[PDB]
Amino acid sequence: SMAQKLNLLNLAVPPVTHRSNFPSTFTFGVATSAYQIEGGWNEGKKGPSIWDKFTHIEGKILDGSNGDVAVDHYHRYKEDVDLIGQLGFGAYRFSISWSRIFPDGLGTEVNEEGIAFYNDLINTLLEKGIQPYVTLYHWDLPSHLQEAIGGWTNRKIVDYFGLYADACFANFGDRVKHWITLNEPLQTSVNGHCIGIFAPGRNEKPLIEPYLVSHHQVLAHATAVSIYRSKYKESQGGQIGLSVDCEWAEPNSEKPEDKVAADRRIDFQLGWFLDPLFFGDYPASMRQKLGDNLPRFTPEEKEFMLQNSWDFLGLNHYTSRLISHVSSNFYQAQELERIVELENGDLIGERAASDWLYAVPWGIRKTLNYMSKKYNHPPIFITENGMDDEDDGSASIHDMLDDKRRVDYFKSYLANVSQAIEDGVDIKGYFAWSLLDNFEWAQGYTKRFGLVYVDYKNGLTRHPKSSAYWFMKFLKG
């Protein structure tokens, strides 16, 4: 039965892991994003982003909160960098706020106060021996671009992103050697423009706008890679990639249509963005089903993407589903159902605070092997993996700090990452989401993903959790 099959999958990779299970050169890091931690939303001449606008509308955010202050990393980054070093991480994945560099997004007048902030952050990281891994776009589009051209729905967004990428490479690439163009373009297209629960909150054209937005994100990524390779890589010597999320898709049965449905489920998540770059077009399963609503690339665009795919792939991975064929129109076009309950009543994994996040450790190994086989064994980083606790404002601080379930999550997934290396996946590193509790988008502060607790009641004090001390001991080996 499938219950037995999955039980054997978990037993084959016990939740035990040590630093020696990973290559000596493997990179361990923690990850954040600018809107979720920085605060200082109107300081240093920063322009407003679509998330500044979105969180200022009552009803968009579960707890009525916003990222105006967040965890005040904008003012406290030196102490946050110290903490990364003390926990023992060798790298730090963070994002640059586009509207700190070009407050209106138009790319013509660089904002020197924004450059100064990220230069000091980068220099502080390198003083402590921590490698910066920089996400250019982690969802905080300058609101002027949203208002003036329609944001990602307008092809011109590709050129504004190019100017932004170029400015970042020019100012920071002497010290930043790993670049991530976009974070989770799937979420921006679908949650941002189909159902509208993420900024810019659009749900008016769900059959059209999600596909325009993915089209332009793919072309924007290829443009940034092209800029980096042609202008900066020769002298700077770094690498550029993108971070895509994928919920693993395991067939719910041995029926052939369930395997086809699981393959389709991955096509609509990963292939939507990676197949244009690697094969020159969208997945055939998307073309067949979506018809004219999926834009077509010109021959010049196909040649451009094929020459500018990636140096590495960044995988954001949290969870898995069983998949059954079943004959959000994005979700309806996939003709399937996502399943967490086996027929004997048990779940494929324990749920975390987020309603979608089930802890299924064997799923990260399946995802890694799938990506390596499909895309010709590229270098892969896990750029996000982690889990959240629930805190509506009434949870005990001591319950939030004794985060045994998070420890178990990291032990069990890391054991599977180690095994995927043994399987032959060229995994170069792993980033825990997140260094510290922060603003979790439409959930507000109610979901705590940090290794480090942040006291929203008293001065945004940082308190490392049990999972932070586990990572400290793990990383010392």
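These residue numbers are counts, starting from 1, taken along the chain as shown.
Determination method: X-ray crystallography, 1.7 Å.
Note that Cβ sites are derived from N, Cα and C of the backbone, with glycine treated the same way.
Taken from Swiss-Prot, the feature beta-D-glucoside binding site covers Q36, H138, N183, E184, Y318, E384, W433, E440, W441, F449. Residues or ranges marked as active site, proton donor by Swiss-Prot on the basis of similarity to another entry: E184. Quoted from Swiss-Prot, the note on mutagenesis experiment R338 to A or Y (Swiss-Prot position 342) is: Highest preference on cellotetraose and cellopentaose with increased affinities at subsite (+)3. The active site, nucleophile feature in Swiss-Prot is assigned to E384.
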For this session: Report, as a single number, how many Cβ atoms besides its own are within 10 Å of the Cβ of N183 (beta-D-glucoside binding site).
Result: 24
For this session: Given the recorded positions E184, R338, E384, state which is nearest to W441 (beta-D-glucoside binding site) when distance is taken between Cα atoms.
Result: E184
For this session: Sort the recorded positions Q36, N183, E184, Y318, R338 by C-alpha distance from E384 (active site, nucleophile) and give me just the closest.
Result: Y318
For this session: Between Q36 (beta-D-glucoside binding site) and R338 (mutagenesis position), find the distance joining the two CA atoms and give it rounded to the nearest Å.
Result: 29
Seminar exercise, completed: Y318 (beta-D-glucoside binding site) sits from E184 (active site, proton donor) (Cα to Cα, rounded, in Å) at a distance of 13
Problem set entry | Long-range Cβ environment of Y318 (beta-D-glucoside binding site), under 8 Å and at least 6 residues apart | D245, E247, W356, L357, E384, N385, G386, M387
Seminar exercise, completed: Rounded to a whole number of Å, the separation of the Cα atoms of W433 (beta-D-glucoside binding site) and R338 (mutagenesis position) comes to 24
For this session: Return one of helix, strand or coil for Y318 (beta-D-glucoside binding site), based on DSSP.
Result: coil
Problem set entry | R338 (mutagenesis position) to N183 (beta-D-glucoside binding site) - Cα separation in whole Å | 24
Seminar exercise, completed: For the active-site residues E184, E384, the largest set of other C-beta atoms within 10 Å encircles the C-beta of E184
For this session: Look up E184 (active site, proton donor) in the DSSP assignment and reduce it to helix, strand or coil.
Result: coil
Exercise. Between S327 and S328 there is a gap of 5 missing residues, so what is the CA distance across it in angstrom, to the nearest whole number?
Worked result: 15
Seminar exercise, completed: Least crowded of the recorded positions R338, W433, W441, counting other Cβ atoms within 10 Å of each Cβ, is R338
For this session: Looking at beta-D-glucoside and its recorded binding residues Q36, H138, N183, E184, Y318, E384, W433, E440, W441, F449, figure out the farthest C-alpha pair and report it in angstrom, whole number.
Result: 18
